[PDB]
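First comes the structure, then the notes that go with it.
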Amino acid sequence: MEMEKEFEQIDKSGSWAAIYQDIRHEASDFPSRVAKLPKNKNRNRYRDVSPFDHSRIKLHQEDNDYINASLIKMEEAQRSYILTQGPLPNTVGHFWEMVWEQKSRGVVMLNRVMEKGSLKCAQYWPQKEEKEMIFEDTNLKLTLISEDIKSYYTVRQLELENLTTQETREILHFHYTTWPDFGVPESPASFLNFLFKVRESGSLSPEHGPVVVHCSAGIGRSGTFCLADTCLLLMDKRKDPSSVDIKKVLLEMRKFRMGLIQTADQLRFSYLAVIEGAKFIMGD
Ligand SMILES: O=C(Nc1ccccc1)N1C[C@H](O)[C@@H]2C[C@H]1CC[C@@H]2O
């Protein structure tokens with residue numbers, strides 16, 4: 001079926017939970033043996049969220065190459081994403097090692113450091129220009145260059161230096177600051193505006209390594225971001241945009257990381273975002 005009318009048909013019939021459970025039943029199951037090794041317990045935020053072995057990002061280190069991060073490679077859309085958990089106190093150096101080694105231009109953050117009164121990820125970037133951060137375990141230096149605070153999101157320019165080679169690179173930090181502690185946003189308008197700002201920066205384009213996107217577990221909000229982006233790109237590429245099937249795209253993405261889209265409310269919100277986004281693209 002088309003999307004917008006499939007949407008109203010699920011609303012009128014109140015069957016979002018059943019649609020979402022079907023997706024959960026059909027989703028791929030691949031091994032995640034490296035994630036479960038005892039030496040990696042303090043590298044995982046949640047025991048039930050792990051990268052598959054076949055798609056995990058490997059650190060360029062011979063001691064321990066593990067990070068909780070996955071490469072989502074979308075062949076028809078010609079887009080790739082790295083989805084990862086919010087960094088932990090003992091993985092902030094690994095996180096920036098990955099950004100460096102994978103040649104990423106941008107980092108997309110969809111959570112606040114504290115939500116619901118608890119810490120959802122480490123404070124992994126510097127908050128003042130004159131107070132830079134050094135990660136001694138991976139030999140990197142990170143400096144805040146500029147910060148632009150808007151009503152729904154903040155964009156930061158960061159300098160990452162590989163202290164071993166003295167090479168430097170400019171990284172863009174896109175921080176969506178207004179996702180509610182509970183539920184999903186009422187309107188997708190600010191989330192779509194944010195997606196378009198990431199796109200306009202070059203961070204999603206083939207001349208760079210894959211964008212790094214995270215929330216707390218790296219599957220819920222993060223899944224919504226890449227699902228909406230890929231669906232909108234396919235609607236622009238194809239002769240028949242009504243042929244884009246958001247459930248089929250989600251199942252393809254779940255071949256590369258488990259659990260993408262965590263609730264039926266996140267599934268409905270993803271539909272809403274793609275539907276509204278397709279009107280603004282055109283041509284309108
Ligand atoms: O480092 C950059 N881009 C980049 C490329 C690849 C991977 C990660 C980052 N920058 C962008 C552009 O090249 C120059 C240099 C630097 C800083 C800003 C200036 O526009």
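The deposited model was determined using X-ray crystallography, 1.7 Å.
Including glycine, each Cβ sits where the backbone N, Cα and C put it.
Sequence annotations record features per position, and here Swiss-Prot assigns active site, phosphocysteine intermediate to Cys215. Listed in sequence order, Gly86, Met109, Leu110, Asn111, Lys120, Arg221, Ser222 are the same-chain residues six or more apart from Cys215 (mutagenesis position) with CB atoms under 8 A from its CB.
Of all Cβ atoms in the shown protein chains, 9 besides its own fall within 10 Å of the Cβ of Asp181 (mutagenesis position). Feature annotation from Swiss-Prot assigns substrate binding site to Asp181, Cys215, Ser216, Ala217, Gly218, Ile219, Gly220, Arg221, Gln262.
Around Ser50 (mutagenesis position), a 10 Å sphere centred on its CB holds 22 further CB atoms from the protein chains shown. Quoting Swiss-Prot on the mutagenesis of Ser50 to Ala or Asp: No phosphorylation.
One mutagenesis experiment named in Swiss-Prot is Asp181 to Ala, and its note says Substrate-trapping mutant.
For the mutagenesis result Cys215 to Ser, the note given in Swiss-Prot is Catalytically inactive mutant; abolishes sulfhydration.
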Select the closest residue to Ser50 (mutagenesis position) from the following binding-site residues, measuring between CA atoms: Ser216, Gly218, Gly220, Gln262.
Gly218
Which is it, of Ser216, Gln262: the one of these binding-site residues whose Cβ has the most other Cβ atoms within 10 Å?
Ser216
Between the Cα atoms of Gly218 (substrate binding site) and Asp181 (mutagenesis position), what distance do you get, rounded to the nearest Å?
16
Once the chains shown are all counted, how many other Cβ atoms turn up within 10 Å of the Cβ of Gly220 (substrate binding site)?
21
Return the maximum Cα to Cα distance in Å (whole number) over the record's substrate-binding residues: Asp181, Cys215, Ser216, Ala217, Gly218, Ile219, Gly220, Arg221, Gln262.
16
Among all protein chains shown, how many Cβ atoms are found within 10 Å of the Cβ of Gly218 (substrate binding site), not counting that one?
29
